Amino acid sequence: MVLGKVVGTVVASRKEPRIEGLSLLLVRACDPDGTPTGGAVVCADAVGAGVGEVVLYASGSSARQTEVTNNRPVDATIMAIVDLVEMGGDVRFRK
Amino acid sequence: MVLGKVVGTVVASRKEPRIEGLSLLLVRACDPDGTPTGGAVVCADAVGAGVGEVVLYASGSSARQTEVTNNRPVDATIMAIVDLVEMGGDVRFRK
Amino acid sequence: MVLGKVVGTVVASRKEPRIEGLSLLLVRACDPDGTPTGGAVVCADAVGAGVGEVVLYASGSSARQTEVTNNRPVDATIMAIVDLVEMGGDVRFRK
Amino acid sequence: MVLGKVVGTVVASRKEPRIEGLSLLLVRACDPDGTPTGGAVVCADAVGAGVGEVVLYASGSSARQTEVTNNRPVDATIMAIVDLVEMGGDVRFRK
Amino acid sequence: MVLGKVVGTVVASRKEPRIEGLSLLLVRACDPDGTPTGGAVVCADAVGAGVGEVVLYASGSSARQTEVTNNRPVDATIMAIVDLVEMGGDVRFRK
Amino acid sequence: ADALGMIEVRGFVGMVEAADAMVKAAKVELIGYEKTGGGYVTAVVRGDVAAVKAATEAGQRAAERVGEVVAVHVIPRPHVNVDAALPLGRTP
Amino acid sequence: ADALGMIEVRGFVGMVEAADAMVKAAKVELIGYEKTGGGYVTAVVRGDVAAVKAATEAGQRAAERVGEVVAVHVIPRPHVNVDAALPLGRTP
Amino acid sequence: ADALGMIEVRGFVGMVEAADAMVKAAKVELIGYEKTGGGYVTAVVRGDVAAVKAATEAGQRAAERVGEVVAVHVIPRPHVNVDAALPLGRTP
Amino acid sequence: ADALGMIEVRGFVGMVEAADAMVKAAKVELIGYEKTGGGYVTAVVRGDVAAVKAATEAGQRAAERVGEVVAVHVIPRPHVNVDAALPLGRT
Amino acid sequence: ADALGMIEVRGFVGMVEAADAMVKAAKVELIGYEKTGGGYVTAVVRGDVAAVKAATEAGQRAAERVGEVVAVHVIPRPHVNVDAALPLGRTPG
Amino acid sequence: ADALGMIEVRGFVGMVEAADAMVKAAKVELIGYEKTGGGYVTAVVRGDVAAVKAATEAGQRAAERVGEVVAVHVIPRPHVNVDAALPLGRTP
Amino acid sequence: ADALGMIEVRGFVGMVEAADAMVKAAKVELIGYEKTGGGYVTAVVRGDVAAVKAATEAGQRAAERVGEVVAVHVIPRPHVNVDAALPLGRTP
Amino acid sequence: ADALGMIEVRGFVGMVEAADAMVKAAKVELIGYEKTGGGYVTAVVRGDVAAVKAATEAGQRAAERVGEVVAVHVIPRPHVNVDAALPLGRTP
Amino acid sequence: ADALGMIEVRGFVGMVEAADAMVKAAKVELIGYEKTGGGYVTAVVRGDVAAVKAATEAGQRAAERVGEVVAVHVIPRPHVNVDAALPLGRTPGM
Amino acid sequence: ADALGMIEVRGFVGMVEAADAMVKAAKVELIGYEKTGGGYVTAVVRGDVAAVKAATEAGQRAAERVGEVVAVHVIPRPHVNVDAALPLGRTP
């Protein structure tokens, strides 16, 4: 599970039917300051994340441990909406 | 699950028979522009994708949570055909 | 599982409830000197680790093979507090 | 699952007996030309690949889903012997 | 599964009890020459490996498909002690 | 004419989260809302077809977690006579 | 900008008591209410996320004493397009 | 170029209502039909992917009123080699 | 002579998805289709041997997902007299 | 006023582990502790809301692993008269 | 920032024998004891982590002979803020 | 390199038809046969892999009409050391 | 003296796939084969000990896929008198 | 004073594998062994506390795969009088 | 530097026959025997890892004929500290 800032949304119309209604989002990992620094990866939403929000996306076999993602084919999913990030006693991110 | 542009096809004649009839494709991860920027990775088709299409291929333990893959030995499979990709409110890709 | 050094904490208020009450930490992989040399990665605590402590966090499908992380969606969790690191017979880290 | 060219063999005499009789091979991923461009990685054979052959080695939780290597400890296994790899309609590899 | 040369040992006294008595090791991946070329990674022993031995350490969800490591939380484990590495037909490494 | 997506929820909180999740899921223009009285509220979204179809499917699943959801429907190409006589935005 | 909290009651009283309990619970700003007709009314609060999350579940708790409570939901950060189309006291 | 939508009916009538229903549903271009002999006839439409998918499975509904429906499928992007060898109106 | 793969489907939708998926799977030349009446249509592909066998087997699974499928067959080396006497392209 | 989180444990070891696990889990200021006699001990924490409410939830499960746990509660906005009359730290004086 | 070990007995004696047993087992430093009132008292030791880990489970065993043992826990490295606010003999 | 196809029959006839059927099936190169004694004989073919795979599994079917079929196997690319020590007609 | 590995299979195909797979698994020199008549064939491999011991085990598992397999054995230190008196290669 | 870890095994192979795995598992000094006869052999390790106690736990589990194992124990702070009166390595005047 | 091989017999004879069979089995260097008292004696061999593996498991089988065999184990590479403290004939 890695810090990340949502960047955009992806829409597929011809897809495996098990996933319809899933919200596909585009996330780039961000340094622990909120400054996005990484490559685009897609993941489904389970918390209602929108553009400009900082999230945690879990990946792999454990990205399915939630309804709306059970025996569905997903290897990356959101599970949190960050609220503040501490480092050594000095806050580096707020919301 | 990662953005991707199909690049080519792979043909194997001696393969594990549990997998025969599966359609093998060659994908490179791309930035959200349709501009392929990565290394070639193979994955099986489940939606009937063709050369030159931008797709989403999920990977790993959850790449088998789809029929015509379930309990087959495969660690990356396609699951969608992208139609548009938003970034900050401006479309970077269309069909 | 990698010689990680704790750096900070992450706080989510809207999170998948299956994980609520879990303590989320921010870890950077370090060389066996205590010198953090890597990117920030998030993982949940199961050992009561604090900031500035050297830990091992296991990752992926096997990071849930522990209570308070069972059917939960987690791909990395702490599982140890390092005490000394040997290399050829010379202590590189102490407590 | 990634393209790969065998380079050599690895022989271990002290192993978990669950793995005995398996044939260990050494593979590097190649560009779709037969040009190896990567680091050496090991995987077990289940198709009878030999030196100089181009293969696909699947990895991870799905590398055990192949009759052999079942409840065996293996995170990388061969599953195919390529015959040609097309790109845009012009063959880049033959036999 | 990747060949590797052991470099040192890690000692944790406060750890998830399911693994107590397990021996934690530090491995750096090496090219088939014995020349380590990678980053330090920790993995538990199941083969009785010591410092200076060349090993194969499997990783991830399939690193538990071995006794004394089953329902334990571990994402990297040893499974072999190398004895020789062929490359194109000429031995590059011996015990 | 821009496509048409609609979600009708008996509550009100149902509409908003349905409206919101529709917006967060695709390139859509949220156009307003329509109160038919009696508690019934209707959110109206419009945009490209493939975008609405993804937003709609998202809103249905998102409002049901609150409950209700009376009706959920998507019109790909509204007739001109509709867009001229009804308050769905794209009215000249 | 601010988060969103909504409580929807089939009775005018519940909304007031639900509202008062919310403001008294955390640093949140009550902005107004939206009458959807047919009985149902809805209180709307906005502020930082965790206060609202703690605000609502303190109002629902204090409003369930009076009568029925239709729905309770919290949006941490509404999409930009919503605030511009719905009366959520963050319109430009 | 564009996507592909097909409906195949054991009756000339079913296809017409199936054809008419498709064009009226979304922005699609009706290109023609191929008589395979022995009754069976086939409708062919082309257009954007989600429009076709939403057109056909909205047309298929309109043929079930009249009679049996043999097959329904949607190709989002036919291989370049197909369009050049089969009469699907995107031939060079 | 280049190999030969054939798929015969009762419908027309059956052929296309079978015909299409055959091309998308390997280096094959989709050569046309032959209407024998009664609804029966047959798709014909030709190319290298190893390619057809993967495309054919891939198309079979793709058409069955629509249903029907009468016959599916692959000839590696057609006799010289066939390609000259039958409308299979390579004449 | 800064938020408020509290944990009351019948033992004492419970409070400490509750106190720590609250601190290690978020940016919060451990403000002291209050002994009500009879063995019952109470840890008092204060900080921004989202931090306390997350730390407290962590302390609960952290004390449960030892046992006991008498009470666990979180106050986001104390009225001014509380912080002025009771020893919760933030008192103007 | 050394480790922490605590033993809590419903009897003054249990703490004492627990203290002596801990010091004799490994090199740890006794800081004192904290009377929480109502009988219960708590022994506090501090030192290297594994020594405490071996100290407690050597003290707990030696205290179970005398009477009840409420709780026993070991913190490998208490957060800096605790040591400054609790009487654990590491206050600056 | 040249793959290899082998069929092993307990009868000289079974091997023959299997060979004839194989050459007629695909572009494969027949090299000969090796008498292992005691009845059993073995046909050996060689060529590209998929032709052989499609050739062999056409002989096994065509030899079972005559009698029993002992063994059938296909190696995609024999190791260099094999061809140099065994009579598989690719010897230097 | 180089070690010794042998596999005896009733067929012929059994030997090859076993013989081949023996070579592909480690640095070993396939030395030839010796026909005992009656169909029985024996593959003879020789090389370093750890290679033979691993290569052999691969052929055993690899020949089973055809069936049969009579005997499979590995001699680490053949007496000097053997290699000189038997057709196992390493003879002077 | 250096810690103390001990393993007593009825066999001999038991001691070695137990002795070895204790050394390979942490930075500990294998200090010798003491044969009390009757087949009983005891491996003696000494080093930092957390190292022995981790090695000890490893040898116990590692010797059991051979069997036997009579006793396994670890003393964190041996009294000065022991190391002076018993042949456990760290004996003064060496 | 080399591996380790051990066989432990409750009888002087078992070790001897175990010893003789081991040297005859692989290239190993017999070092001696260590009398643990109480009957039990132990054979010690050393050499490359794979040789020991085939040496021991050739003795275990060959020693069970004479009497009982207590234990058999193989260390592929003993830690350097062992050879310096135990009489395993690779001592300084």
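All chain O residue numbers match Swiss-Prot; in order, they span 2-93.
Using N, Cα and C of the backbone, Cβ positions are placed for all residues, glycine too.
The annotation domain 'BMC' is assigned in Swiss-Prot to O:4-88.
O:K28 to A appears in Swiss-Prot as a mutagenesis experiment; the accompanying note says: Forms larger hexamer patches, increases hexamer stacking. Within 10 Å of the C-beta atom of O:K28 (mutagenesis position) sit 16 other C-beta atoms, taking all shown protein chains into account.
Around the Cβ of O:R78 (mutagenesis position), the number of neighbouring Cβ atoms within 10 Å comes to 22. Among the mutagenesis results in Swiss-Prot, O:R78 to A has the note: Forms smaller hexamer patches. The residue drawn here is the original one.
Under the three-state DSSP scheme, O:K28 (mutagenesis position) falls in the coil class. The residues of the domain 'BMC' (O:4-88), classed with DSSP into helix (H, G, I), strand (E, B) and coil, number 35 helix, 26 strand, 24 coil. If you take the Cα of O:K28 (mutagenesis position) and the Cα of O:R78 (mutagenesis position), they are about 17 angstrom apart, rounded to a whole number.
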